[PDB]
Amino acid sequence: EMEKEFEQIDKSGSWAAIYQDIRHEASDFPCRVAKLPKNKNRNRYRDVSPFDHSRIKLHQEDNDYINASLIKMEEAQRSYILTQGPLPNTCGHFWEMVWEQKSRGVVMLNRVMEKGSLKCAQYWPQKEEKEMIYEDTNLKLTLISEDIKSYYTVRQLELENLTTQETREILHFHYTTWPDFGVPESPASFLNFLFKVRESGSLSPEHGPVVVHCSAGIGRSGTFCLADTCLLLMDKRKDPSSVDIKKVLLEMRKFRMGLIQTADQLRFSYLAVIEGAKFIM
Ligand SMILES: [Mg+2]
């Protein structure tokens, strides 16, 4: 199965129809806090907000808002934090979240600049000797090492909480080759990226949830966790053909709006899972 559906939707050409049905059935929940006037500058897009019920709260109060959601997958025993690309004014808040939630990894699925426009602040240091200090949230960030490969980069970062003096090692997994328009033609490198993040331990229960983002934190970000979770379920269940990707997507959409932004992203999600399932045997 799944193959059968993918093949049928392809030859019938009904990806938009299938995808619009998902948007129709998707959950709606309030975003009261996001839409507060004081949080205008904390949101990259006006149509992408975290639900109040699943929003991640910062502890350093006065303002606890950040555009990020906890996607908690019960059956798969997997949690993710999906968030927007940090803004110039929210880089401190982002590393505060990473700290307070005890995350081990940050997964980044966008370039800083795409289509001639800045889609993300430069929130991590690029030279070892030029560390970053975030004074508002009181954190120091140092680049420890960098490993540039053809489809992705991995960085070891050191996050220091300056008020306690504790330090943590954070792994930055940066997927660099997602095309400016649409989706990749083969999911091979995206899957190799997924398995590389898995292999680090960054998705395991011992740590806080992985922090995942693209620009809006719903498109490519949603593709990443949808594929991961579907692939887990196929390992866990008796009869792995019971895994319905649309149902899993609707479950994730209970926790964050607009996950999977296009019908090509849906098609690609299917494609990744199918091929990813064939690798694990
Ligand atoms: Mg150097």
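We're sticking with Swiss-Prot numbering for chain A, so the shown stretch reads 2-282, in order.
If you check the header, you will see the structure was determined by X-ray crystallography, 2.1 Å.
The backbone N, Cα and C atoms fix where each Cβ goes, and this holds for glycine too.
For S50 (mutagenesis position), the Cβ neighbour count at a 10 Å cut-off comes to 22, with all displayed protein chains included. Taken residue by residue with DSSP, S50 (mutagenesis position) is part of neither helix nor strand, so it is coil. For the mutagenesis result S50 to A or D, the note given in Swiss-Prot is No phosphorylation.
Residue environment of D181 (mutagenesis position) contains 8 other Cβ atoms, counted within 10 Å of its Cβ in all protein chains. Swiss-Prot documents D181 to A as a published mutagenesis change and attaches the note Substrate-trapping mutant.
For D181, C215, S216, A217, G218, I219, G220, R221, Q262, the entry in Swiss-Prot reads substrate binding site. Spatially close to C215 (mutagenesis position) yet at least six residues away along the chain are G86, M109, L110, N111, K120, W179, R221, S222, judged by Cβ distances under 8 angstroms. Secondary structure from DSSP puts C215 (mutagenesis position) in coil.
A mutagenesis experiment is reported in Swiss-Prot for this position, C215 to S, and the note states: Catalytically inactive mutant; abolishes sulfhydration.
Per Swiss-Prot, the feature active site, phosphocysteine intermediate maps to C215.
Here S50 (mutagenesis position) is positioned 13 angstrom away from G220 (substrate binding site), judged by their C-alpha atoms. Contacts of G218 (substrate binding site) defined by a Cβ separation under 8 A and a same-chain sequence distance of 6+ are given as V49, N68, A69, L83, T84, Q85, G86, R257, in order along the sequence.
DSSP assigns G220 (substrate binding site) to coil, not to a helix or a strand.
Overall, the recorded substrate-binding residues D181, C215, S216, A217, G218, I219, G220, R221, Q262 cover a maximum inter-Cα distance of 16 Å. Look at the binding-site residues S216, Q262 and count other Cβ atoms within 10 Å of each Cβ; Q262 has the fewest.
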